[PDB]
Amino acid sequence: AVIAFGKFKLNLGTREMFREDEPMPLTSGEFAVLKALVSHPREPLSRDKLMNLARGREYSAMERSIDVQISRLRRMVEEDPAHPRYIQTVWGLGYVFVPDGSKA
């Protein structure tokens, strides 16, 4: 279902994410993008497959952005876009989502 954290809060079903209360809109592209990652936990996929997955039917076949999107996504989830937690960007791979942390 939705994805909430100790402080952060996210929900695809409602497409509403916030941290502590700060309401943040997640456009199709964004949500779809993240959703993709939230669709496959611990699954490293290339930047292409990233937007690709998000690029299904809904209006997500135009906003070709992942590096800029992810970065922004890594922020909302992690105030500090340097030391994330549920976002493990791999240059070799692409973008993996390891919740809590186990093995990149």
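Chain A is numbered as in Swiss-Prot; shown residues: 136-239, in order.
Method of determination (from the header): solution NMR.
Placement of Cβ uses the backbone N, Cα and C atoms for every residue, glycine included.
Feature annotations, courtesy of Swiss-Prot:
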MUTAGEN   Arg150 to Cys  In ompR20; no OmpF expression, OmpC abnormally expressed at high osmlolarity
MUTAGEN   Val203 to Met  In ompR2; OmpF+ constitutive, OmpC-
MUTAGEN   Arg209 to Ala  Loss of transcription activation
MUTAGEN   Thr224 to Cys  Loss of transcription activation, loss of DNA-binding, about 10% phosphorylation in vitro
MUTAGEN   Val225 to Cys  Wild-type transcription activation, decreased DNA-binding, about 40% phosphorylation in vitro
MUTAGEN   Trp226 to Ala or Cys  Loss of transcription activation, loss of DNA-binding, about 20% phosphorylation in vitro
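Feature map: annotations from Swiss-Prot on the structure.
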residue: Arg150; record: mutagenesis position; DSSP class: coil
residue: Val203; record: mutagenesis position; DSSP class: helix
residue: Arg209; record: mutagenesis position; DSSP class: helix
residue: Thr224; record: mutagenesis position; DSSP class: strand
Nonlocal neighbours by CB distance (under 8 Å) for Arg209 (mutagenesis position), same chain, sequence gap 6 or more: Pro216, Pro219, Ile222, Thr224
